[PDB]
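Comments concern the structure below.
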Amino acid sequence: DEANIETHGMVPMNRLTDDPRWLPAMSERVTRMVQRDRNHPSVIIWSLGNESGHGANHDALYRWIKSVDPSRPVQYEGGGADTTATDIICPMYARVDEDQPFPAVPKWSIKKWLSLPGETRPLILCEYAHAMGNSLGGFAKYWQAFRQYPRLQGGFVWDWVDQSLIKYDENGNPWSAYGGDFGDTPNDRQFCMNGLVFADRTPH
Amino acid sequence: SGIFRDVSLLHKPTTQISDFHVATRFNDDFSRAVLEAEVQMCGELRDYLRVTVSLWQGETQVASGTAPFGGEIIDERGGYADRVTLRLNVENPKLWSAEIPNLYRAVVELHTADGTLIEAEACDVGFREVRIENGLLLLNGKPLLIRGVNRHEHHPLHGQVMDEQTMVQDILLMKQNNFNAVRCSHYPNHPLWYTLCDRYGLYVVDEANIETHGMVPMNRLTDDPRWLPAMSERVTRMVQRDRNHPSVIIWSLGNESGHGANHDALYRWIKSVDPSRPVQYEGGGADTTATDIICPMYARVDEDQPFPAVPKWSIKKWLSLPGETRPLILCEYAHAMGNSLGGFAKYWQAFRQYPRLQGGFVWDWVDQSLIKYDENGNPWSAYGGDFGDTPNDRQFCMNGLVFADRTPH
């Protein structure tokens, strides 16, 4: 279950979340969420949101949860995926064997990530294996790691369905639209179609 | 078998220096060190005896301290009358390392209050700090990358007898080939070896003369208290002899003697008498309570070998096992028997990518082959079985990176 907080478009990503002024507003996002779903045996992990970098407000909110609901772990990827605001290491798109060394927010090979000095948490990918168009190449490299490393416990493929819409030709013939097909500017074209299945729920 | 090492006569004064330990402490940056020497005596104690300790830098004297016998109160009964600890301050010491084996000379003089010398002892000293912090084996503050090799004392004509020349040849070679460290497989070495590593610059691993491979299970003797006494002697006298060598940076409990309780006693002993170096043992699984380092032998880069009881996990896997925090340094890898060393690049590549993979020791330096003849007393390399010896493991005594004559494979 995940809080409705995403601030990807900011610079840095951490701009509103490291701001005390926004604390109350984020607060509501996490609290009302916890307040509403806490009795669901299916909910097993809580997430502070997505792509918001890492701010103090995350830290507080993590804590809040930990005290009100100690029956679930809490996870959050922002700020490098292994911050003090998460219980599970949960990178998005890290490679099985290849290190992606971004500055400040590197994405180590997942096997090496567990072994970093001091690290002891488990690793579950929050997003891996982008199924955009003709994809899933490598999948198996992953499922093998998951099986050989006790502390690599899975992940969540990105994602279920394509975010396509239905349009119509002059004959009123139906047809799947995408980024910009509405005059929507600016857009990100076909990037909304990353599903393992067509919007109709027909499989790739 | 036989009398393979030197034989000497030493003449000492009745009242003498009987032992002495050296130590070095630094501040957060190695800008200041404190050398701490503890000296012990034997013979008639007198109020006029003193001990002088001077530390030299070639022809230069850097620090000196004099004192009289008798130290701190350690227990309800007092302290040692026949001991003393001096403490010399050293500013901006030159650190010792395999890259730069900077050495100092310490002179320990026993004399009379009037200044009359009774006897002198001494040793090269090198300032370093070997420590394990946060999962890493550090040296003078930096995480080492061990480029080493295991090496026995072998000589084609001489047998087990060592000599400078051989010792030096081996040294120059390992260095020319970019080796950093060496492991004394699987026993303490010829005294001078340590001195040579101190000056040339090489990381040593002092190993105790204990291997009980042929036992079934391997445990048999080392888990038997009746054997504790006999094993203890091999650990303790070892540490008592080589402990002041800057080059020794790790102690090892010996080899392939499974995992017994004696092993734990022994690991604790060292940990107590010499908190300065880490301790390793590989037996019983390589990641036992008797070792400060995960030190497997022949564990693969990415493939597990799950033997029952003593599996060899893939080295990348081992690090992350649930709860595992130790650094990993292979005590034996890349078995160079004959036409071998295939897949080497694979380790090095892991070594350089995982912070906690810090090296290993190739097995091994030289071929244990002997020389033989025939007609014209013309020599020829001999192996297992070649002497009528039964049983034997034939060529399995040949696994070095160099031929017994020090020519390269």
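The residues of chain A that appear here are 412-615 by Swiss-Prot count, in order.
Method of determination (from the header): X-ray crystallography, 2.5 Å.
Keep in mind that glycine also has a Cβ here, set from the backbone N, Cα and C atoms.
A:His419 (Mg(2+) 1 binding site) falls within neither a helix nor a strand when secondary structure is assigned with DSSP, and so counts as coil. As annotated by Swiss-Prot, Mg(2+) 1 binding site applies to A:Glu417, A:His419, A:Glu462.
In Swiss-Prot, the entry for mutagenesis A:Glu462 to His states: Slowly inactivates galactosidase activity by reducing the binding of magnesium. It increases binding specificity. The structure shown retains the original residue. A:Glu462 (mutagenesis position) counts 14 other C-beta atoms within 10 Å of its own C-beta, drawing on all protein chains shown. In this structure, A:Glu462 (mutagenesis position) belongs to neither helix nor strand by DSSP; it is coil.
The active site, proton donor annotation in Swiss-Prot covers A:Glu462 and is backed by experimental evidence.
In three-state terms derived from DSSP, A:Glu538 (mutagenesis position) belongs to an extended strand segment. Quoted from Swiss-Prot, the note on mutagenesis experiment A:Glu538 to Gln is: 10000-fold decrease in the beta-galactosidase activity.
Contacts of A:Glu538 (mutagenesis position) defined by a Cβ separation under 8 A and a same-chain sequence distance of 6+ are given as A:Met503, A:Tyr504, A:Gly566, A:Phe567, A:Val568, A:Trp569, A:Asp570, in order along the sequence. Feature annotation from Swiss-Prot assigns active site, nucleophile to A:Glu538.
Taking Cβ-Cβ distances under 8 Å and a sequence gap of 6 or more within the same chain, the neighbours of A:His541 (mutagenesis position) are A:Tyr504, A:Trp569, A:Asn605. Here Swiss-Prot describes A:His541 to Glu, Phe or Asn as a published mutagenesis experiment; the accompanying note says: Poorly reactive with galactosyl substrates. Less stable to heat than wild-type.
Counting every protein chain shown, 14 other Cβ atoms lie within 10 Å of the Cβ of A:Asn598 (Mg(2+) 2 binding site). Per Swiss-Prot, the feature Mg(2+) 2 binding site maps to A:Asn598.
Record note (Swiss-Prot) on the mutagenesis of A:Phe602 to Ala: Decreases the stability of the loop 794-804. Cβ environment of A:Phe602 (mutagenesis position): A:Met543, A:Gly590 lie under 8 Å away, each six or more residues apart in the same chain.
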Those binding-site residues of A:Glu417, A:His419, A:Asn598 having Cα within 10 angstroms of A:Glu462 (mutagenesis position): A:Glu417, A:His419
Distance, A:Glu417 (Mg(2+) 1 binding site) to A:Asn598 (Mg(2+) 2 binding site) (CA atoms, angstrom): 18
Coarse DSSP state, helix versus strand versus coil, of A:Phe602 (mutagenesis position): helix
